[PDB]
Amino acid sequence: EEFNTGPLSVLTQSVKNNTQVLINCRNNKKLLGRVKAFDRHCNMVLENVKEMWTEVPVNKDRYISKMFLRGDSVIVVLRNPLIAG
Amino acid sequence: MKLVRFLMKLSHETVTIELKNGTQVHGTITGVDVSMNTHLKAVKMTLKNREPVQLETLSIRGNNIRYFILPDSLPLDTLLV
Amino acid sequence: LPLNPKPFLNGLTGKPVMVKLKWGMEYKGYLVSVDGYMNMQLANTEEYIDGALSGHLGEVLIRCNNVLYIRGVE
Amino acid sequence: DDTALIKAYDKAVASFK
Amino acid sequence: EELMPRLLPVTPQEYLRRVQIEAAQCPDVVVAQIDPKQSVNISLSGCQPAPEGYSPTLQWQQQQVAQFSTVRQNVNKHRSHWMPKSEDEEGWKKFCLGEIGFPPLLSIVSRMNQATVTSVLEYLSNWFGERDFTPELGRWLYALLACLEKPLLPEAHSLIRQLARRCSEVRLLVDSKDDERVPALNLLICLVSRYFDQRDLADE
Amino acid sequence: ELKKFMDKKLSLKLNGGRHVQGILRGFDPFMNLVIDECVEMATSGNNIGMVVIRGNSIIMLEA
Amino acid sequence: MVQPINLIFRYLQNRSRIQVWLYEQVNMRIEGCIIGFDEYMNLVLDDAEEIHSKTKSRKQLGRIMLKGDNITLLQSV
């Protein structure tokens, strides 16, 4: 219904199409991964997450296979992010 | 929020938790409450500039949690039902 | 004729907005969609950090709670 | 055996078959 | 907990009902359609896959992962019975690798605290960016890895990943299996990728 | 209970290390207050009149 | 007894210019005239400005909707 439309469709697209999203986290870090499930609070079960950040001005990252993310930590979520190596 | 119902199914799984201060807390789940308060045992805490800390038990406020690193082997599809 | 919060929001959909966050970043985009919690969907999104354009994010969901204020843009 | 590590590493390299 | 908490109790109370009343008649979700350009986010690389025939077998990987565990249990013993300064990039490089330099005795690595281990991994990785992979470098890397206590700081995870990268890059300069580096490089990548959970970097 | 702070003076600590000195004039179930004749005790503090204070933010509140 | 909703309501009727102390921000306050609000304390604010601190600068916002969970304190101006 209105998971289907309404802002939470961004999330239900990744579930439907196994698409990665990029999440800006209150961390000051970014998470790139596939969504497994989510709730209205944007609590999240993620897979294959790449956590990425910069700091001393060097890019940093880490991999987390399986994550539960509290919706609390999420700031913005990009549908169809664009990343490069 | 349905998804905590998931965390509630995780007793005895050992997890690592990132706190909002950035601490990492490894431990085994005795229980998770409906507000995400998590009780751990056999705990190790890694801190930015302080040696690790071992604790027999610890319990952490749901709103101090940024995320749970789950065990790779965890089977998500059965837990999500 | 008081203009109340939900009407004014519903009033902004389909239009250019600047959404500003409790963390100081702001996002300019066309407000595609809104829900009852005031989660927002923007399209053609531009992020500003320090008021300096930082990225073109395309489509983007913003979690309600991070919002400081929303406003109409020309 | 204070060089258990150095030892540990050589064994590990050597096991490469 | 509460996405949008009620801050005001329900005259003003008369007004607030009018508002609550009106809002409930406002549509919950509203989608506008738009009648008819993306930036890049800088992602670090993966590992460079091994040149054909250089990729180790799983059983060897699992073996090392399994072996390494046991080796780590030993390291705790020594660290139970109780060097350059921590900030000295130049001393630490010199101390470990020399000109020789000190091997990693338990007597030493056991003494170092976790911030230092991490510091030294960084320094030895920087050297590595800029000099060749000897066997001396290899044991230190193994030793430091063995001394790192989990769970790891994210900063520590990033550092060991860069190191696995560097290893996978150096692994392409090789032109025979008999090259002394091959086993060591395969090991360090295998440890980082399997032991320390960075499975996106693993040789498969 | 807040019943008997009413018309009594106080000083308030607010989130973000913010302090406020004033006399309680009203309140509600959600912990919001009205404070009269309030001063923001900045670093270098201003008399800012009647104010509403949100129930959270209010970290410490003493007399 | 002055109940807070009364006061807030008073500002609306008069259309007083108010200054809002932000919860997560101490280096900025928001200034405006309030033309609507609700039980979440969300405020539709007319002719709003961002008043920054130590820089003595004001930015015209226009009409904005300000979320209630942002509010620490409300004062007139």
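Residues displayed in chain E correspond, in order, to Swiss-Prot positions 22-31, 48-73, 79-124, 135-151, 174-278.
Cβ atoms are placed via backbone N, Cα and C, with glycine included.
Over in Swiss-Prot, the protein carries these features:
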MUTAGEN   E:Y52 to D  Impairs binding to Sm complex proteins
MUTAGEN   E:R213 to D  Impairs binding to SMN1
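Taking a C-beta cut-off of under 8 angstroms and a sequence separation of 6 or more, E:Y52 (mutagenesis position) has no same-chain neighbours. Measuring straight across the break, from E:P73 to E:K79 at the CA atoms, gives 13 Å, with 5 residues left unbuilt in between. Cβ neighbours within 10 Å of E:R213 (mutagenesis position), excluding its own Cβ and spanning all shown chains: 22.
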